[PDB]
Structure formats: C-alpha cells, structure tokens
Amino acid sequence: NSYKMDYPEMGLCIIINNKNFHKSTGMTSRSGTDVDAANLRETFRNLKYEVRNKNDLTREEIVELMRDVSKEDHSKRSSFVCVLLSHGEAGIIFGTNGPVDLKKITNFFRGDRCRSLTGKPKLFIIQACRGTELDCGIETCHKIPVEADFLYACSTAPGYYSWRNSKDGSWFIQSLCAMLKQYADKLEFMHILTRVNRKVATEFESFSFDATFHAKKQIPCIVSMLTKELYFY
Amino acid sequence: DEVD
C-alpha cells in the first residue's frame, strides 16, 4: 500500500532556479526565487535527498539536464524529485531564453523510458504561472502504465497566475517547505500537500498599489498519478 | 508580491 522508500538512497532532487531571463524575451527577473531555492535545498537535504541546484538555464540546457538525469542509473534510489522555479504559462515552463514544454521534460521519466525509476514515485514540484487569471477570493502491452507513479505539485490552479514575494519567496514554496519540515515525519505526502493547500489558501493575500493585482488569493493544485502512499520516514 |  506504500512505496518502498528504504533503497540505499532516497534519490535525486534536481532544483532548476531561473531568476534572470534574456533581455530579448522581455521576461522580468524573479526576485525572491533564491530564497525558495535555498529553502528547498535544506528541506530536501534533511529528507536525505541528493540535491543538485541549477541556476539560470536556457531552454536547451533544461532539456539536456533532464535527458541526462533520466539516463542515470537510479537502481539504488527510492524516488526522484524535480523542482522547477520559473515563469510559465499553461503547459509550459520558461528557460532563460524561451519556453520548454513540461510534457517534453516529464516524458524522459516515463515507466518505459527510465527503467531504473519504473514503479517508483517521480515528483515534479512547479512554481510558475499557469496563465493570467487572478483569484479575487470570497469572504468567509506491459504490466503498469507508463504514466503511472507521477505526482505534480503545482503552485496554482490551472489558468492562474502564481504569486511570489520578493523578500520571503513564493507563497507555495514557503508553505511546502514549512509543511515538509513540520509533517514529513508524521503524514503521508498527499496529506502534507493538502496542508500546503490550506496554508496557501488561508494565510496569503496579495498587497499591491495596483488595484488589478491587489487582495488576490491562490490555491495550489495537486495532480496525482501515484499508485501507493508516499512516506518520507 | 509579484506574479510569475
């Protein structure tokens, strides 16, 4: 009923942290993202993941990184974690010089394409916009599918902007790290992520001099194709 | 607060 998490290694945690984008793209610098990346590094280090931080990657460097990691031998590793911190749109995360399709990235890890991860949880944690909607809130052959064992922990609902504080980091990553620190020794991962949903939904609200962007809310979106319960302990 |  739960994934085997007592392989010799918990696995890799790849963190792609895009802060500065090529001028020609017109994309703004993502102030606060270094806070997220540092928090994520410490959070996952404590969970015994082998963390690799990558900063300011082009669209082709992202693809090449993911391809290479998917070709590593993960036989001794329990799981795989990839964190993407960038601008985005529906289905898309941005490299510093242009977009990468998320499906292209995740496909490298399919059950038939990365055999040393077949049957093990593959977790993709994404802090990026998924569109431009704002939430105004309301007061008060084979044997297993190749798409199985993926979880996407998305920072925001489909179609919506995702919020990041330039001083504190992104709402979602702040909350995800806090909940993992507090509950990773107590709760199954889906229940941890539900607590993240509640923390983001209840404790954060945007403040802006621009009325269009002021007093806005956010709900993260858990997408699970997992087949077992996931415990980090 | 900023959007991504």
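Residue numbering for chain A follows Swiss-Prot, covering 35-174, 184-276 in order.
Using the three backbone atoms N, Cα and C, a Cβ is placed for every residue, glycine included.
Swiss-Prot annotations:
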ACT_SITE  A:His121  active site
ACT_SITE  A:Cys163  active site
MUTAGEN   A:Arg207 to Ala  Abolished ADP-riboxanation by C.violaceum CopC
Validating a neighbour-count step here. Other CB atoms within 10 A of the CB of A:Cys163 (active site): how many?
24
Since 9 residues are absent from the deposited coordinates between A:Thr174 and A:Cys184, report the CA-CA separation in Å as an integer.
50
